[PDB]
Amino acid sequence: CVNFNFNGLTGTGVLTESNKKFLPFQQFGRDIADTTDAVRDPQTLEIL
Amino acid sequence: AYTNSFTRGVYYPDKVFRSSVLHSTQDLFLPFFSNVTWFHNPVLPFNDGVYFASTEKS
Ligand SMILES: *[C@@H]1O[C@H](CO)[C@@H](O)[C@H](O)[C@H]1NC(C)=O
Ligand SMILES: *[C@@H]1O[C@H](CO)[C@@H](O)[C@H](O)[C@H]1NC(C)=O
């Protein structure tokens, strides 16, 4: 459990290795109910 | 000249990922089945953004 602040967004949660395939230009995920779901790490090209 | 913009002019309004979702968003878009000016170097206005398209062979 970490309090995290990615490029422009901030939150609290656990970051885990993902299973999704973000596009090269996509940064922040979003669930159906307008909630942040996944992020692109600014340095490592891995989706969390 | 004029032409029909059938269903063109849709652009990702942000850098946000969404899967299997129907999202409602309001912004500047090209209205469906509207008039688009067709040219064969005139100066044009830039009121609130411009969609530009080109067919090229050379
Ligand atoms: C950012 O820098 C690190 C080392 O400081 C490097 O390993 C990484 O590949 C770099 N990322 C990009 C996208 O250049
Ligand atoms: C395009 O222009 C013609 C006449 O120039 C007009 O009859 C037509 O309604 C226009 N298209 C739209 C979608 O308004």
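We number chain B the way Swiss-Prot does; in order, the residues shown are 27-66, 81-98.
If you're wondering, the header gives electron microscopy, 4.8 Å.
Using the three backbone atoms N, Cα and C, a Cβ is placed for every residue, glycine included.
Among the natural variants in Swiss-Prot, B:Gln52 to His has the note: In strain: Omicron/EG.5.1. The residue drawn here is the original one. Its Cβ placed at the centre, B:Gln52 (variant position) has 6 other Cβ atoms within 10 Å. B:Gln52 (variant position) falls outside any helix or strand according to DSSP and counts as coil.
Mapped onto three states, the DSSP output places B:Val83 (variant position) in coil. Under its natural variant entries, Swiss-Prot includes B:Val83 to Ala with the note: In strain: Omicron/XBB.1.5, Omicron/EG.5.1.
Among the natural variants that Swiss-Prot reports, B:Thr95 to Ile is described with the note: In strain: Iota/B.1.526, Mu/B.1.621, B.1.1.318, Omicron/BA.1. The Cβ of B:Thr95 (variant position) has 4 neighbouring Cβ atoms from other residues within 10 Å, across all protein chains displayed.
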Can you tell me the CA-to-CA distance separating B:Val83 (variant position) and B:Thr95 (variant position), as a whole number of Å?
19
